[PDB]
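Colleague: Once you've had a glance at the structure underneath, I'll fire off some questions.
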Amino acid sequence: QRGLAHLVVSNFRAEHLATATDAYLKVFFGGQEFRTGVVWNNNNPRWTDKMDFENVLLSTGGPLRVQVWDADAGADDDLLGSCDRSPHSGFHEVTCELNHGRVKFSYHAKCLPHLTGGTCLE
Ligand SMILES: [Ca+2]
């Protein structure tokens, strides 16, 4: 099958998210899902998570979706914002502007052998 790649997403951090924020991320690609921990009381959080999505369909299986949530203990959490990317092969630094502030992360996408092209369709 064409369009297949290894996808690893990392180096998650956010800026100016507010007035106190308790942020965590949910990160999706196709049917797969990761969730980070909560950084309590911080408008510029960083998370150490490395998210290996292993083999994915880079073309059709997307998008890569990052949700930035504010944990509210004893109530419903607040969705601060969300962004989508259609990943391309290589190494990429993403900046997602939110209504307030932004979230940043990197990803590496490498086509499976005998595939090439920016979305591994060739
Ligand atoms: Ca809650």
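Just so it is clear, chain A uses Swiss-Prot numbers, and the residues here are 410-427, 432-535, in order.
Recorded method for this deposit: X-ray crystallography, 1.6 Å.
Cβ atoms are placed via backbone N, Cα and C, with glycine included.
The following feature annotations were taken from Swiss-Prot:
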{"type": "MUTAGEN", "residues": "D435 to N", "note": "Abolished binding of the weakest calcium-binding site, leading to impaired interaction with lipid membranes"}
{"type": "MUTAGEN", "residues": "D483 to N", "note": "Abolished binding of the weakest calcium-binding site, leading to impaired interaction with lipid membranes"}
{"type": "BINDING", "residues": "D485, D489, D491", "note": "Ca(2+) 4 binding site"}
{"type": "MUTAGEN", "residues": "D490 to N", "note": "Does not affect interaction with lipid membranes"}
{"type": "MUTAGEN", "residues": "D491 to N", "note": "Decreased calcium-binding"}
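I'd like these features described in context: how deep, what's nearby, how far apart.
Modeller: Look at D435 (mutagenesis position): DSSP puts it in coil.
If you draw a 10 Å sphere around the CB of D483 (mutagenesis position), it holds 16 other CB atoms from the protein chains shown.
Under the DSSP three-state reduction, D491 (mutagenesis position) is assigned to strand. Neighbour count (other Cβ atoms within 10 Å of the Cβ, all protein chains): 13 for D491 (mutagenesis position).
All chains included, 15 other C-beta atoms sit within 10 angstroms of the C-beta of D490 (mutagenesis position).
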Colleague: Inside 8 A of the center formed by the CB atoms of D485, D489, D491, which other residues of the chain have their CB, for the recorded Ca(2+) 4 site?
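Modeller: Neighbours within 8 Å of the Cβ centroid, excluding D485, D489, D491: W482, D483, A484, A488, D490.
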Colleague: Could you state the whole-number distance in Å separating the C-alpha atoms of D483 (mutagenesis position) and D490 (mutagenesis position)?
Modeller: 6
